[PDB]
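Shown next, in structure tokens, is the structure this report addresses.
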Protein chains: 2
Amino acid sequence: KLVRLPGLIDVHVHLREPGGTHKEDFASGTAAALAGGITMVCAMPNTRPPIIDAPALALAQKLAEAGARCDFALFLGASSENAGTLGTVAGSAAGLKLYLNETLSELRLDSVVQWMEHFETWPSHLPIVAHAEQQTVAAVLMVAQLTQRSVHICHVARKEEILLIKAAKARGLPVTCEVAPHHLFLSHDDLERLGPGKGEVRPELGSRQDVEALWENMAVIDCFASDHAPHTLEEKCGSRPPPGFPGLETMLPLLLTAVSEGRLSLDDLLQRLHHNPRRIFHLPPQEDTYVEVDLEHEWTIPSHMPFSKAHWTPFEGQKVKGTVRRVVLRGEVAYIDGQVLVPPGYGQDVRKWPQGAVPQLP
Amino acid sequence: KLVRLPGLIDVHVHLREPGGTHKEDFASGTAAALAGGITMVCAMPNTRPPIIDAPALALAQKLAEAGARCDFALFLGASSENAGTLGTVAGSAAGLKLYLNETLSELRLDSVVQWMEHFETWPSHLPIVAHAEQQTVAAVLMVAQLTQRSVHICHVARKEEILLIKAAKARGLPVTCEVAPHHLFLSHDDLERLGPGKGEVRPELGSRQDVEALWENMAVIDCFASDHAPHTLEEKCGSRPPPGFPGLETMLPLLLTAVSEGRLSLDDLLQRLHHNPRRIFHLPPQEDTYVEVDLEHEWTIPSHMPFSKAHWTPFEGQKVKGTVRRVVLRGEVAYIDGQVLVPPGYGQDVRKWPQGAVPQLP
Ligand SMILES: O=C1C[C@@H](C(=O)O)NC(=O)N1
Ligand SMILES: O=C1C[C@@H](C(=O)O)NC(=O)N1
Ligand SMILES: [Zn+2]
Ligand SMILES: [Zn+2]
Ligand SMILES: [Zn+2]
Ligand SMILES: [Zn+2]
Ligand SMILES: [Zn+2]
Ligand SMILES: [Zn+2]
Ligand SMILES: [Zn+2]
Ligand SMILES: [Zn+2]
């Protein structure tokens, strides 16, 4: 007997197009999403060229409309030069992404004053998300308070960070956060097996105590999101390993395993992969869209999942219980039992739907 | 210039049918909802007969399908006799309502053990809401913890209650709450004008300090809901005044006024009247549904709003800014400028929609 879930939303994916299409492209990354029970993705802007201006967003929108198999929204990226220039296109994006730690030269911000400038100029009704680790979480929260608005913290990975966010929420501050599956299901204990190249990710894998703190503080976690960050095995195993794990195809099976073990409820999962993504990012419903999962099927994660061009996975060897059997997207069968059945270009930019515009005062 | 909002949801209304139809019926109460920018309502079970068993729910479902002009879900009510008997119909209801303070003899629970029995027997994946004032909030929270599940607290009205809920949330407990507009916009200062009969409501109007505490603790409030509780003026002004205020037609104008004054943002409002109701009660999206509001129009609330059969309002004389201009429900114009344009029976039971069933493990 299958369980029907609504269309799940991953608010943090790197689909690598334009400019890194050997790692992933819209077509392969959204095939991976559908196979993971995800029907809508928000794609990050650290592409080549990065999505830091209107022409780059226009290009990315067309590449996504032509290649995506599930629905999507595209983030804009903050740069040292673009504060105050994005107002005409801001509402067409998923939100604004700030990279506040290590990143591409083009997305590097060298001063907290540049963070303030973005918080002051980006339209106040639209989402801002930040890659902000350790004390950077507290720093960006301060900027958000100085500018009197909300912030969403990407991939919280540490006891330190979740407790800081917990304390901020206890003070009524408008902050939300997400956690990625690798920070719930992998730790330092796995670095021996992964090795130093494959194991490179940012935020880095935490201690057992970090992992346990995230689980204990599930109530503080608003969303799950994969931070699907595909790189090829050659890259991960080479001399300058880029950080990141692929994760679209493994996220939901890992979390369904946890549900089956009573570590969180089905509702807890659906708040974090459906309702809270919708409400934080003002993402629209998808009509006639659902995911059918089999919660009894036990399997072992293989050395690579079928669809991501990353062609490797750090979860290899983990035993999971739960599998995606069928996905229906806007009335069409999109995935059954290992076969994607919608072509590149079936997916649409949800920010162009009437119901996908973020409401604002006139 | 109008602002387009999504279809708003009121999770706490009393529509009086069956058995109190001089006060309101499905057709008049849902006309009032549409005129208030509400496209989906959850109707409480304290009707005559009360919705405490499968035959009463079946009757109410047909009366609602024939009379409702907007979409709806119907609550079941807990009684001293029905724990363990509702499992076959539970999933068809909005949730289970517990009346833990004053109420009808049929909904009266005389022992906390009866509360426990309901929390133990009602399906664990389905909503439970409680009318729980003052220390009763803490008592029902204890029952929820003993039975390891969530609870939603209706119409929080006091500093004491919002601070208790705040403390529970800080401990990661699964509790949500709603606040009604009369507890944000009226206080003891208004009892002279209202008089002792009109002013009767449960929870009673709070002090200025209660009202200020609710505003200061907006972050703790998950939903707004009217507790639309229509009674005629003859009843409110008579010898045994029943408690309650009509509120569907005034809720959104009062809250839009507050948005225009910067007391909360448009997003804060939409989280509380759309996203959080959806996610707490697992209510489905409504396709091609939206509300157009005019935020500049200043008007004074009259002695009665056009649609509720209550034919009075405690907000008479308050100056508001914001008005509902047009409502579209599932592709049809449902309301324009004082005229309801969908007939009784246009509305549907959202729990019968495939997307409106609450997900559960097999
Ligand atoms: O911050 C980031 C970005 C990402 C990428 O590869 O794009 N991979 C990571 O591990 N962390
Ligand atoms: O608890 C309740 C119920 C309600 C009603 O009239 O049905 N009116 C109130 O004022 N409080
Ligand atoms: Zn990141
Ligand atoms: Zn993120
Ligand atoms: Zn990322
Ligand atoms: Zn929204
Ligand atoms: Zn009540
Ligand atoms: Zn309620
Ligand atoms: Zn009520
Ligand atoms: Zn739901």
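Residue numbering for chain B follows Swiss-Prot; the residues present correspond to positions 1460-1821, in that order.
Looks like X-ray crystallography, 1.4 Å, at least that's what the header says.
Note that Cβ sites are derived from N, Cα and C of the backbone, with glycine treated the same way.
The Cβ of B:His1471 (mutagenesis position) lies under 8 Å from the Cβ of B:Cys1501, B:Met1503, B:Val1588, B:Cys1613, B:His1614, B:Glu1637, B:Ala1639, B:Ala1684, B:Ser1685, B:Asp1686, B:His1687, each on the same chain and at least six residues away in sequence. Secondary structure from DSSP puts B:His1471 (mutagenesis position) in a beta strand. For the mutagenesis experiment B:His1471 to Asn, the note given by Swiss-Prot reads: Abolishes dihydroorotase activity.
Under its mutagenesis annotations, Swiss-Prot gives B:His1471 to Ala the following note: No zinc-binding and no catalytic activity.
The Cβ of B:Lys1556 (Zn(2+) 1 binding site) lies under 8 Å from the Cβ of B:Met1503, B:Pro1504, B:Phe1534, B:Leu1535, B:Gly1536, B:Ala1537, B:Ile1587, B:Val1588, B:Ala1589, B:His1590, each of which sits 6+ residues away along the same chain. The feature Zn(2+) 1 binding site is assigned by Swiss-Prot to B:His1471, B:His1473, B:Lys1556, B:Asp1686.
Look at Swiss-Prot and you will find B:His1471, B:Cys1613, B:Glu1637 tagged as Zn(2+) 2 binding site, backed by experimental evidence. In the three-state DSSP reading, B:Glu1637 (Zn(2+) 2 binding site) counts as strand.
Here the residue is the original one, but Swiss-Prot notes a mutagenesis experiment at this spot, B:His1473 to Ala: No zinc-binding and no catalytic activity. Neighbours of B:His1473 (mutagenesis position), defined as other CB atoms within 10 A of its CB across all chains, total 23.
Sequence annotations record features per position, and here Swiss-Prot assigns (S)-dihydroorotate binding site to B:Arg1475, B:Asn1505, B:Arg1661, B:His1690, B:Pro1702 based on experimental evidence.
Same-chain residues at least 6 positions away in sequence with a Cβ under 8 Å from that of B:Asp1512 (mutagenesis position) are, in sequence order, B:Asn1541, B:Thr1544, B:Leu1545. Looking at Swiss-Prot, you'll find the mutagenesis B:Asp1512 to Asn noted as follows: No change in catalytic activity.
Swiss-Prot gives this note for the published mutagenesis B:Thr1562 to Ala: Abolishes dihydroorotase activity. There are 17 other Cβ atoms within 10 Å of the Cβ belonging to B:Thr1562 (mutagenesis position). Mapped onto three states, the DSSP output places B:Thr1562 (mutagenesis position) in coil.
Looking at Swiss-Prot, the entry for mutagenesis of B:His1590 to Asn says: No catalytic activity. Of all Cβ atoms in the protein chains displayed, 23 besides its own lie within 10 Å of the Cβ of B:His1590 (mutagenesis position).
Quoted from Swiss-Prot, the note attached to the mutagenesis of B:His1590 to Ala states: Abolishes dihydroorotase activity. Under DSSP, B:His1590 (mutagenesis position) is assigned to a strand (E or B) in the three-state scheme.
According to Swiss-Prot, the mutagenesis experiment B:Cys1613 to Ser carries this note: Reduces dihydroorotase activity. Its Cβ placed at the centre, B:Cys1613 (mutagenesis position) has 25 other Cβ atoms within 10 Å.
The mutagenesis experiment B:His1642 to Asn is recorded by Swiss-Prot, whose note states: 11.5% of wild-type catalytic activity. DSSP gives B:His1642 (mutagenesis position) a helix state.
Around B:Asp1686 (Zn(2+) 1 binding site), taking its Cβ as the centre, 29 other Cβ atoms fall within 10 Å, counting all chains. Look at Swiss-Prot and you will find B:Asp1686 tagged as active site, for DHOase activity, backed by similarity to another entry.
Quoting Swiss-Prot on the mutagenesis of B:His1690 to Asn: 3% of wild-type catalytic activity. Annotation for B:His1690 (mutagenesis position): spatial neighbours B:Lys1482, B:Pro1700, B:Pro1701, B:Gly1703, B:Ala1769, criterion Cβ-Cβ under 8 Å with sequence separation of six or more.
Proximity of the recorded positions B:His1473, B:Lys1556, B:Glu1637, B:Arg1661 to ligand 2, judged by a Cβ distance under 6 angstroms to any of its atoms, singles out B:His1473, B:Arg1661 in sequence order. Excluding the listed site residues B:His1471, B:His1473, B:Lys1556, B:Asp1686, the same chain places B:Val1472, B:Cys1501, B:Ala1502, B:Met1503, B:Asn1505, B:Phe1534, B:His1590, B:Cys1613, B:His1614, B:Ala1684, B:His1687, B:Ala1688 with Cβ atoms within 8 Å of the centre of the Zn(2+) 1 site Cβ atoms.
In sequence order, B:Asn1505 are the recorded positions from B:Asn1505, B:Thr1562, B:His1642, B:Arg1661, B:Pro1702 with a C-alpha within 10 Å of the C-alpha of B:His1473 (mutagenesis position). B:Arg1475 ((S)-dihydroorotate binding site) and B:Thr1562 (mutagenesis position) have their C-alpha atoms 15 Å apart, to the nearest angstrom. Not one of the mutagenesis positions listed as B:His1473, B:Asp1512, B:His1690 brings a Cβ under 6 Å of any atom of ligand 7. When the record's (S)-dihydroorotate-binding residues B:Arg1475, B:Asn1505, B:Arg1661, B:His1690, B:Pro1702 are compared pairwise by CA position, the greatest distance found is 17 Å. Residue density at B:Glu1637 (Zn(2+) 2 binding site): 24 other Cβ atoms are found within 10 A of its Cβ, drawing on all protein chains shown.
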